[PDB]
Structures are given as C-alpha cells and as structure tokens.
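Engineer: Handing you this structure, nothing more for now.
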Amino acid sequence: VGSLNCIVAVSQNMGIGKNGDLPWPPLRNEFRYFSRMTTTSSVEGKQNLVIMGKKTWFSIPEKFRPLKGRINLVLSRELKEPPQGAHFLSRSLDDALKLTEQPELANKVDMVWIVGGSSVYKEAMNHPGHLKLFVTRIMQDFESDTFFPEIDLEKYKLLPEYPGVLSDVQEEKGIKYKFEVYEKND
Ligand SMILES: NC(=O)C1=CN([C@@H]2O[C@H](COP(=O)(O)OP(=O)(O)OC[C@H]3O[C@@H](n4cnc5c(N)ncnc54)[C@@H](OP(=O)(O)O)[C@@H]3O)[C@@H](O)[C@H]2O)C=CC1
Ligand SMILES: COc1ccc(OCCCCC(=O)O)cc1Cc1cnc(N)nc1N
C-alpha cells in the first residue's frame, strides 16, 4: 500500500461544508484537481483507495458515486453493509487501514486518500506516521456548518513546490483559491 493523504478544499474561516454540500458555488477546475489527485496512481495494476465518512458519501451527487477509477470505502458504525454503489464499509479508520493490508486489497491499492469529513480528517491528522495534506485554500469567508480541523504547523510542513500542483492563484466564478501540500512524519 502506498502513501496516506488527506484532500480538502477549505474557506478562510476553516469551512468545508454547509447543509450537506460545499459552502461555495461549484468550482469546475477545482473539482478537476480533486479528481486528478485522487484518481492518479503511480503504480501499474493498482487503483487508489478513497476513505470517507457516511455523510460525505451521501453528499456526493449519486451520478458521481462511486468515485470512478477509485476503490470507495465508507466509514459507519450504523450501516450493516456498504451503501448502494460503495465498495467497502469499515467501523473505524484503523479498521479501514488494516483492511487495505488484507488479501482482498493488499495487491490492489496504491495511494489512500481521506476525503472527509471533519472527524475522519481530525483522527488521520493526529495519528502518528507519514501523512500529507492536499489543501485548497478558498481565499474568502463562507458561511459553513462543518469545519476543517486545525493544522498544527509545528508538525505539518508546507512544501515549497510539488510536481503537478499549480503554485499560482487560481480563480473561478470570482472566487480566488490556491493549492497547497503539507507533509508531516512523526
Ligand atoms: N470541502 C471539502 O473538501 C469537503 C467537504 N465535505 C462536506 O463536509 C460535510 C462533511 O460531513 P461531516 O459532517 O464531517 O460527516 P462525515 O462524512 O465525517 O460523516 C459523519 C458520519 O460518518 C460516519 N463516521 C465518521 N467517522 C467515522 C469513523 N472514524 N468510524 C466509523 N464511522 C465514522 C457516521 O457514522 P454512523 O453511521 O456511525 O453514525 C458519522 O455520523 C458535508 O457538508 C460535505 O459536503 C466533505 C468532504 C470534503
Ligand atoms: C469527498 O469530497 C469530494 C468528493 C467529490 C467531489 O467532487 C468531485 C467530482 C465532481 C462532481 C460535481 O461536479 O458535482 C468533491 C469533493 C470535495 C473536495 C473538493 N476539492 C478538494 N480539493 N478536495 C475535496 N475533498
């Protein structure tokens, strides 16, 4: 199994969601960036795995579920089987990560991408080990009801460049944003 990563787009006030959708209007190229990063596997004969909470799963429009070309794992203690369209169900992050090493997935998974929501991000970011955060900074405030957890910059070093990540300011629908990559290893 390859790298562990989180990916998120986040407003200035740390907002990631409102009423089960994004706090801001659709940003087509930003969605493209998400799809590119999570889908692109460095390793032949493997796919990336996406891990997400139950509400994050249901927040993705049905026509885009499962996230194509990726193995889709949902976290839930209430569900008894994976939602329609989902590939796997785990009762915890540690369980999901363990599963990735089992016979059914050991040979199949390249990178793993935590795609939300708040509680999965928090546990992942606070768990010792080698972890990257792909963070898109939406450079405005947006009314939100769910928030990205604090990034501890003592741990998470902002990388000065990363291959395939544009460094300049992007803009769609009058909203400026920029891409960042953070890395910790503890
Ligand atoms: N801007 C961005 O990049 C992103 C935005 N979002 C947005 O953020 C919101 C995210 O939703 P959020 O409210 O944080 O919900 P989550 O997706 O984290 O879902 C919460 C639910 O997932 C299960 N769950 C979460 N963590 C675990 C775990 N470790 N083990 C087992 N089960 C778990 C549910 O449990 P159960 O069935 O057990 O009760 C829990 O109630 C939505 O508005 C979405 O649009 C989401 C991802 C990215
Ligand atoms: C779970 O997070 C997401 C899952 C899917 C997604 O949309 C991508 C497909 C385009 C579908 C459409 O057009 O409606 C977006 C997210 C959120 C997200 C966005 N951006 C970044 N950088 N990270 C994310 N997690």
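All chain A residue numbers match Swiss-Prot; in order, they span 2-187.
Keep in mind that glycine also has a Cβ here, set from the backbone N, Cα and C atoms.
Sharing the features that Swiss-Prot gives for it:
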- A10, 16-22, 55-57, 77-79, 117-124: NADP(+) binding site (BINDING)
- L23 to F, W or Y: Decreases affinity for NADP and dihydrofolate over 10-fold (MUTAGEN)
- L23 to R: Strongly decreased affinity for methotrexate. Decreases catalytic rate constant 200-fold. Decreases affinity for NADP and dihydrofolate over 10-fold (MUTAGEN)
- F32 to R: Reduces catalytic rate 5-fold. Reduces affinity for dihydrofolate 9-fold; when associated with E-36 (MUTAGEN)
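Give me the local environment of each listed feature.
Structural biologist: A strand conformation is recorded for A10 (NADP(+) binding site) in the three-state DSSP classification. Its own atom aside, the Cβ of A10 (NADP(+) binding site) has 23 Cβ atoms within 10 angstroms in the protein chains shown.
The DSSP secondary structure for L23 (mutagenesis position) is coil. Close to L23 (mutagenesis position) in the fold, though at least 6 residues off in sequence, lie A10, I17, each with a CB less than 8 Å from its CB.
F32 (mutagenesis position) is surrounded by 14 other CB atoms, counting those within 10 A of its CB over all protein chains shown.
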Engineer: Using a Cβ cut-off of under 6 Å to any atom of ligand 2, determine which of the recorded positions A10, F32, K56, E124 qualify.
Structural biologist: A10, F32
Engineer: By the DSSP assignment reduced to helix, strand and coil, which category contains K56 (NADP(+) binding site)?
Structural biologist: helix
Engineer: Does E124 (NADP(+) binding site) have same-chain partners at least 6 apart in sequence with Cβ under 8 Å from its own Cβ, and which are they?
Structural biologist: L94
